[PDB]
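Trainee: Mind having a look at this structure? Questions to follow.
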Amino acid sequence: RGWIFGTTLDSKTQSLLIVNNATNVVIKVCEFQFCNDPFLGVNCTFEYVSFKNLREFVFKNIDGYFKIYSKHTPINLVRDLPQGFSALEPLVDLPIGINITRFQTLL
Amino acid sequence: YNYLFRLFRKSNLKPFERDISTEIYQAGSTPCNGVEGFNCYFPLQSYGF
Ligand SMILES: *[C@@H]1O[C@H](CO)[C@@H](O)[C@H](O)[C@H]1NC(C)=O
């Protein structure tokens, strides 16, 4: 359901949080003191709001912009990545200005 | 004194990189252990206009 990106991930430097709420996508950049092992279930320089599936994402950070590309496709078989080709299309281009060296996934 | 600038950093910024951090700059052989001292500095000056 989302990702953490940054350098320290402790509050000593800013970090980027991306979360999917099913109603919305929520994106926030802050001096977060993130959990030692983050989880989901039922200050701050920037904020923004807007097996059978394979969901693909590309992330890169260039000149302070954080760029995201994505694609969704069905799959016929469940063992690992399906051999073939389709191109990811640009999702968003966030003007955040933060440095990134590590990331983590929100299960 | 409301206006400040960073005098020291570990490395130069990338284009449009923004860095808030006030962790103590080590300028030499002194192990700073999170506090100021000889060759250990709070990295922001003020203009004092
Ligand atoms: C970005 O963060 C890393 C964290 O290890 C640091 O080494 C590097 O100096 C930073 N980049 C810049 C351009 O200062």
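Swiss-Prot numbering applies to chain A: residues 102-143, 165-172, 186-242, in that order.
Using N, Cα and C of the backbone, Cβ positions are placed for all residues, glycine too.
Okay, these came from Swiss-Prot:
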VARIANT   A:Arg102 to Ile  In strain: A23.1
MUTAGEN   A:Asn121 to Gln  Partial loss of biliverdin affinity
VARIANT   A:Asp138 to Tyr  In strain: Gamma/P.1
VARIANT   A:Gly142 to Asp  In strain: Kappa/B.1.617.1, Omicron/BA.2, Omicron/BA.2.12.1, Omicron/BA.2.75, Omicron/BA.4, Omicron/BA.5, Omicron/BQ.1.1, Omicron/XBB.1.5, Omicron/EG.5.1
MUTAGEN   A:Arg190 to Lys  Partial loss of biliverdin affinity
VARIANT   A:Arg190 to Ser  In strain: Gamma/P.1
VARIANT   A:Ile210 to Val  In strain: Omicron/BA.2.75
VARIANT   A:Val213 to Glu  In strain: Omicron/XBB.1.5, Omicron/EG.5.1
VARIANT   A:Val213 to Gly  In strain: Omicron/BA.2, Omicron/BA.2.12.1, Omicron/BA.2.75, Omicron/BA.4, Omicron/BA.5, Omicron/BQ.1.1
VARIANT   A:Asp215 to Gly  In strain: Beta/B.1.351
VARIANT   A:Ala222 to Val  In strain: 20A.EU1
MUTAGEN   A:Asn234 to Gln  Increased resistance to neutralizing antibodies
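Give me the local environment of each listed feature.
Mentor: A:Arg102 (variant position) falls within neither a helix nor a strand when secondary structure is assigned with DSSP, and so counts as coil. Sequence-distant neighbours of A:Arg102 (variant position) (same chain, 6+ residues apart, CB-CB distance under 8 A): A:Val120, A:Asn121, A:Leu141, A:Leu241, A:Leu242.
Counting Cβ atoms from all protein chains shown, A:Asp138 (variant position) has 7 others lying within 10 Å of its own Cβ.
Under the three-state DSSP scheme, A:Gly142 (variant position) falls in the coil class.
For A:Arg190 (mutagenesis position), the count of additional Cβ atoms within 10 Å of its Cβ stands at 8 [all protein chains shown]. For the recorded site, A:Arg190 (mutagenesis position), the DSSP three-state label reads strand.
The local packing around A:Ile210 (variant position), expressed as other Cβ atoms within 10 Å of its Cβ over all shown chains, amounts to 13.
The Cβ neighbour count for A:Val213 (variant position), using a 10 Å radius and every protein chain shown, is 8.
Classification of A:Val213 (variant position) by DSSP places it in coil, neither helical nor stranded.
Sequence-distant contacts (6 or more apart, same chain, Cβ under 8 Å) of A:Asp215 (variant position) do not exist in this structure.
In the three-state DSSP scheme, A:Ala222 (variant position) is classed as coil. With a 10 A radius on its CB, A:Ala222 (variant position) counts 7 other CB atoms from all the protein chains.
Around A:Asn234 (mutagenesis position), a 10 Å sphere centred on its CB holds 19 further CB atoms from the protein chains shown.
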Trainee: Ligand 1: which of the recorded positions A:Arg102, A:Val213, A:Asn234 have a Cβ closer than 6 angstroms to it?
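Mentor: The ones that qualify, in sequence order, are A:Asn234.
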Trainee: Do the recorded positions A:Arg102, A:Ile210, A:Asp215, A:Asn234 include any whose Cβ comes within less than 8 Å of a Cβ in chain B, and which?
Mentor: A:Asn234
Trainee: Between C-alpha atoms, which of these recorded positions comes nearest to A:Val213 (variant position): A:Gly142, A:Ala222, A:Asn234?
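Mentor: Among A:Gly142, A:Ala222, A:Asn234, A:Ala222.
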Trainee: Consider the recorded positions A:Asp138, A:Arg190, A:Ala222, A:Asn234 and say which one has the Cα lying nearest the Cα of A:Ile210 (variant position).
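Mentor: Closest recorded candidate to A:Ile210 (variant position) by Cα: A:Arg190.
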